[PDB]
Amino acid sequence: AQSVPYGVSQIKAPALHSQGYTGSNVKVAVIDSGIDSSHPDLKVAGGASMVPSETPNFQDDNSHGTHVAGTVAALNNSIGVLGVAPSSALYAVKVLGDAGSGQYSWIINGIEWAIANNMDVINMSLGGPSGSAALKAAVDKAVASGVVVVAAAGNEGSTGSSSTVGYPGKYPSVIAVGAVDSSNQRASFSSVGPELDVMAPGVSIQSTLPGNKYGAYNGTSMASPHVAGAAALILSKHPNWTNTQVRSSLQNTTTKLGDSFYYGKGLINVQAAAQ
């Protein structure tokens, strides 16, 4: 094998993978239904569950997250696919029960673990319809102490004027992405709103699942793991650049697609706004 998912390939990731930049030094928060330890092409630094039902959380039943985290950084060797930062330290958080949802108390909690546990990169695959001040305190504080968070959203599409963006979404802090294919065109089931801040792939991306193999997800939660990939990896050449900085880094330097409402600002480009 050796195959790589074009997933990134589109953002100029495979690139930096050469110089030596393999997202090393950074820990990434992949808060989701879980990630597999089992998997031959996975390496987990740790984790801790926050909701009492599936309470290792190194067994994932669902694949939302084992898969997400997949695009995050999947072992590089003769095993298949790869991401942005294949050799970052995966932190696996489960705030959901999997094959269902869970409560902001589970969303808010593991995402203060990964921030008050010195996690550099945070990947939040989920979107909520409304959010509180409680969700606004940890997103504001996880962003005020070094962390840079990215969250999903897209699965509600258009509404004319009213925007369809999840929480963490409509707030300033945080950078919510969306899904693109390769045509460099939007996606039907992809969220729009004054908030969209940048855009990545997210459609029929191969990766790894429970059991021992991969499979195909299409959605907007698989896009978020693109950012927070380059994210780890933009902290590669400057283990010492802030949140703020790298914020403008990806955002500062993308490719034009459409209006600041389904398009954001463009696509991910590693070796451009990440230098």
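Chain A residue numbers are taken from Swiss-Prot; in order, the displayed residues are 108-382.
The way this entry was determined, per its header, is X-ray crystallography, 2.8 Å.
Cβ coordinates are placed from backbone N, Cα and C, and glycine is handled just like the others.
As recorded in Swiss-Prot, the features of this protein are as follows:
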- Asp139: active site, charge relay system (ACT_SITE)
- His171: active site, charge relay system (ACT_SITE)
- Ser328: active site, charge relay system (ACT_SITE)
- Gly276, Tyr278, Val281: Ca(2+) 2 binding site (BINDING)
- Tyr128 to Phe: In strain: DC-4 (VARIANT)
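Neighbours of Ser328 (active site, charge relay system) among the recorded positions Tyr128, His171, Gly276, defined as a Cα within 10 Å of its Cα, are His171.
Looking only at Cα atoms, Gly276 (Ca(2+) 2 binding site) sits nearest to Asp139 among the recorded positions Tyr128, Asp139, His171. Around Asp139 (active site, charge relay system), the same-chain residues at least 6 positions away in sequence with a Cβ under 8 Å from its Cβ are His171, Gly172, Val175, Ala176, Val200, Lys201, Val202, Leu203, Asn230, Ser232, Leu233, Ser328. Between the CA atoms of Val281 (Ca(2+) 2 binding site) and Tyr128 (variant position) there is a gap of 25 Å. In this structure, the C-alpha atom of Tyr278 (Ca(2+) 2 binding site) lies 31 angstrom from that of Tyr128 (variant position). Of all the recorded positions listed (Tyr128, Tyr278), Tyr278 has the fewest other CB atoms within 10 A of its CB. Within 8 Å of the centroid of the Cβ atoms of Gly276, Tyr278, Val281, where the record puts Ca(2+) 2, the same chain has further Cβ atoms from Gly238, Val246, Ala258, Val272, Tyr274, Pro275, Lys277, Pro279, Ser280, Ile282, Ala283, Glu302.
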